[PDB]
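The block underneath contains the structure these notes are about, expressed in structure tokens.
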Amino acid sequence: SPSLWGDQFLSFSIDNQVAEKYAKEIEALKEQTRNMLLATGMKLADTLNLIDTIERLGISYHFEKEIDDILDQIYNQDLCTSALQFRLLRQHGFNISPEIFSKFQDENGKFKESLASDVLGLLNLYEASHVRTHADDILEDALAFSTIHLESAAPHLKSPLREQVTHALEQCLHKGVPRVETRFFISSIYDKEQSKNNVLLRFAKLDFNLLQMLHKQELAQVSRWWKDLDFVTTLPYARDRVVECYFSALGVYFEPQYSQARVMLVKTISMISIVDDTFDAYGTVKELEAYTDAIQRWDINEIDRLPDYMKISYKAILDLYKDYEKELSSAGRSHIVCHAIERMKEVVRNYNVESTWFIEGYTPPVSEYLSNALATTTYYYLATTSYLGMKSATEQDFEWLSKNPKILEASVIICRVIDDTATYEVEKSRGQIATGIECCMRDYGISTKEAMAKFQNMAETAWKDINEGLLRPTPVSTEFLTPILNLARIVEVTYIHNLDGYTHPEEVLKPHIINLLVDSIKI
Ligand SMILES: CC(C)=CCC/C(C)=C/CC/C(C)=C/[C@H](O)P(=O)(O)O
Ligand SMILES: [Mg+2]
Ligand SMILES: [Mg+2]
């Protein structure tokens, strides 16, 4: 499919006038909200609720500290309140004990079925059940419990609750994309809340709409940068998904301070997409081998062994990193670009092996499979690329990333296992007997069902691992853990109808793209 979008995102003339109007009133709403947080005699359930709402609306990135000091204090000092308190502290790194859920369970470890009539309690427990780590076996039955009752109780709930419950049973807050969920909360829920806080709603719509202007600009910038390359008329075999790449970079981070980073990350994602397309639906055994080698060396002098068409990809790639080296200059962080590069070569290496395995009809043992198939997700790559733009990222931080941290390793597994479950049958048809599930089935001598079932558990384990990763002390500043977390969210979001949303956007991403980069939240 050619691009659903077309030249539509190419032009964007911001109404500075409008943007200024929005900015000014927002600053005034910022302070009003700030003072809401600083209120002295508030109850626990009112404070936890306040913070929950500000976060969901997507304006919590303004009061990053105010909210931290409040949770810290709440950490150093009913089901609904408990689970919420749990989730919020945990998402922030505070390792609060699960024995809070003790007083809600029987002597036999399970939850009292007498709670089945507490919807708000069941709901917040459901959301909290997704941020559990391996040491939280107390919450082993939290999800199936709250789910079954939520489903049963939802059809007769008043709105918007009913709509909030039905949506959560399809997508939990923790594992969803921030912008996407915020767009859902503001318009479909909080705006329709009878007790909604007018100041916070107003604040929430302006802000979301204002940052949408910036994203619209960014995407424009990237849409012109993508036409001046003409891989649309030059390299027809490749996928034109620059908008979808932007959604991915927007999923990694949306704050305005990451404007430089996002644009950097979009160019990479788009770029590497081409290379997979080359190795997959185009280049030949020899051509690919010549391409992988070319990449590994890295010096334009080689654009020669490469066929004419691979010459274009290769040059574009090298110039992109030269641009990167150039953008950074001002700060003096050009010496970190290499980090992204060594990862890219790693992706290219495996891409090659992947093909080699396809020609020989090799069906590796799962062990050997992942050792190679993990990087081909490009997740170490994007993770490493996401830092480039972050003005705070140091060498000592990339060094952390280069050792393949457990949080990153788990983010990558989630992207691998889910992708292999969602694209088994298709990839198979094409003769690729090297696909996850296959190696799994033959390796463990199990059915397709059992193989997928075992891959799911890998993902669950992975999540439990990512949740631990967020706990303090954090190996690096939380600021650099979130990009990894979000990447995993993006996987969970893109393959929900259990299907490639980036290779088949229409049913999954299109909507998000429309609600995030097209339609503004009507005030
Ligand atoms: C689902 C997610 C988050 C996708 C991230 C995007 C990425 C850089 C795409 C490049 C090309 C891909 C991925 C092809 C196949 O899908 P494959 O890799 O399966 O051969
Ligand atoms: Mg490939
Ligand atoms: Mg796949």
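Chain A is numbered as in Swiss-Prot, which gives 21-97, 103-548 for the residues shown.
Just so it is clear, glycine is given a Cβ too, placed from its N, Cα and C backbone atoms.
Cβ neighbour count for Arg441 ((2E,6E)-farnesyl diphosphate binding site): 24 (other Cβ atoms within 10 Å of its Cβ, all protein chains included). Residues or ranges marked as (2E,6E)-farnesyl diphosphate binding site in Swiss-Prot: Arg264, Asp301, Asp305, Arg441, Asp444.
Shown in sequence order, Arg287, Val288, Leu290, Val291, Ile294 are the residues of the chain, 6+ apart in sequence, with a C-beta less than 8 angstroms from the C-beta of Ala274 (mutagenesis position). Here the residue is the original one, while Swiss-Prot reports the published mutagenesis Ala274 to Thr with the comment Relaxed product specificity leading to equal amounts production of 5-epi-aristolochene, 4-epi-eremophilene and premnaspirodiene with cis,trans-farnesyl diphosphate as substrate; when associated with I-372; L-406 and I-516.
Looking at Swiss-Prot, the entry for mutagenesis of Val277 to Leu says: Catalyzes the conversion of (2E,6E)-farnesyl diphosphate to (+)-5-epi-aristolochene and triggers self-alkyation of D-444 leading to enzyme inactivation. In sequence order, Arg287, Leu290, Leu407, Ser411, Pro508, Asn511, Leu512, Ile515 make up the list of same-chain residues 6 or more apart from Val277 (mutagenesis position) whose Cβ falls under 8 Å from its Cβ. According to DSSP, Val277 (mutagenesis position) is assigned to a helical segment.
Every protein chain shown contributes to the tally, and the Cβ of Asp305 ((2E,6E)-farnesyl diphosphate binding site) ends up with 18 other Cβ atoms within 10 Å. The annotation Mg(2+) 2 binding site is assigned in Swiss-Prot to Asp301, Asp305.
Cβ environment of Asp301 ((2E,6E)-farnesyl diphosphate binding site): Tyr376, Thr401, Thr403 lie under 8 Å away, each six or more residues apart in the same chain. Residues annotated as Mg(2+) 1 binding site in Swiss-Prot, with experimental evidence given as evidence: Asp301, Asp305.
One entry in Swiss-Prot concerns the mutagenesis experiment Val372 to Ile. Its note says: Relaxed product specificity leading to equal amounts production of 5-epi-aristolochene, 4-epi-eremophilene and premnaspirodiene with cis,trans-farnesyl diphosphate as substrate; when associated with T-274; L-406 and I-516. When Cβ atoms from all protein chains are considered, those within 10 Å of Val372 (mutagenesis position) total 21, not counting its own.
For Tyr404 to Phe, Swiss-Prot lists a mutagenesis experiment annotated as follows: Catalyzes the conversion of (2E,6E)-farnesyl diphosphate to (+)-5-epi-aristolochene and triggers self-alkyation of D-444 and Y-520 leading to enzyme inactivation. DSSP assigns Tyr404 (mutagenesis position) to a helix in the three-state reduction. Neighbour count (other Cβ atoms within 10 Å of the Cβ, all protein chains): 25 for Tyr404 (mutagenesis position).
Here Swiss-Prot describes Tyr404 to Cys as a published mutagenesis experiment; the accompanying note says: Catalyzes the conversion of (2E,6E)-farnesyl diphosphate to an unknown sesquiterpene instead of (+)-5-epi-aristolochene and triggers self-alkyation of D-444 and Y-520 leading to enzyme inactivation.
According to Swiss-Prot, the mutagenesis experiment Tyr406 to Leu carries the annotation: Relaxed product specificity leading to equal amounts production of 5-epi-aristolochene, 4-epi-eremophilene and premnaspirodiene with cis,trans-farnesyl diphosphate as substrate; when associated with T-274; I-372 and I-516. Summarising the environment of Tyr406 (mutagenesis position), the number of other Cβ atoms within 10 Å of its Cβ, over all protein chains shown, is 24.
As a published mutagenesis entry, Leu407 to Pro appears in Swiss-Prot alongside the note: Catalyzes the conversion of (2E,6E)-farnesyl diphosphate to (+)-5-epi-aristolochene and triggers self-alkyation of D-444 leading to enzyme inactivation.
Under its mutagenesis entries, Swiss-Prot includes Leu407 to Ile with the note: Catalyzes the conversion of (2E,6E)-farnesyl diphosphate to (+)-5-epi-aristolochene and triggers self-alkyation of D-444 and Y-520 leading to enzyme inactivation.
Under the three-state DSSP scheme, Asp444 ((2E,6E)-farnesyl diphosphate binding site) falls in the helix class. Neighbour density for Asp444 ((2E,6E)-farnesyl diphosphate binding site): within 10 A of its CB lie 22 other CB atoms from the protein chains shown. The Mg(2+) 3 binding site annotation in Swiss-Prot covers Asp444, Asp445, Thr448, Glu452, and the record cites experimental evidence as its basis.
Quoted from Swiss-Prot, the note attached to the mutagenesis of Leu512 to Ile states: Catalyzes the conversion of (2E,6E)-farnesyl diphosphate to (+)-5-epi-aristolochene and triggers self-alkyation of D-444 leading to enzyme inactivation.
One mutagenesis experiment named in Swiss-Prot is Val516 to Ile, and its note says Relaxed product specificity leading to equal amounts production of 5-epi-aristolochene, 4-epi-eremophilene and premnaspirodiene with cis,trans-farnesyl diphosphate as substrate; when associated with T-274; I-372 and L-406. Taken residue by residue with DSSP, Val516 (mutagenesis position) is part of a helix. The Cβ of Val516 (mutagenesis position) lies under 8 Å from the Cβ of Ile439, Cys440, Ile443, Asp444, each on the same chain and at least six residues away in sequence.
Swiss-Prot documents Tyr520 to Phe as a published mutagenesis change and attaches the note Loss of production of aristolochene, and accumulation of the intermediate germacrene A. If you draw a 10 Å sphere around the CB of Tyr520 (mutagenesis position), it holds 19 other CB atoms from the protein chains shown.
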With every protein chain in view, what's the tally of Cβ atoms within 10 Å of the Cβ of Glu452 (Mg(2+) 3 binding site), excluding that atom itself?
19
Would you mind reading off the Cα separation of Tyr404 (mutagenesis position) from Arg441 ((2E,6E)-farnesyl diphosphate binding site), to the nearest angstrom?
9
I want the residues beyond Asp444, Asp445, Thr448, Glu452 whose C-beta is within 8 angstroms of the mean position of the Mg(2+) 3 site's C-beta atoms, in chain order.
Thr446, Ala447, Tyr449, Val451, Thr460, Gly461, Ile462, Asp525
Determine the recorded positions, out of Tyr404, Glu452, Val516, lying near ligand 1 in the sense that the CB is under 6 Å from one of its atoms, and give them in sequence order.
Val516
Site diameter for (2E,6E)-farnesyl diphosphate, Å, by largest Cα distance between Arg264, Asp301, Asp305, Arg441, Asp444:
20
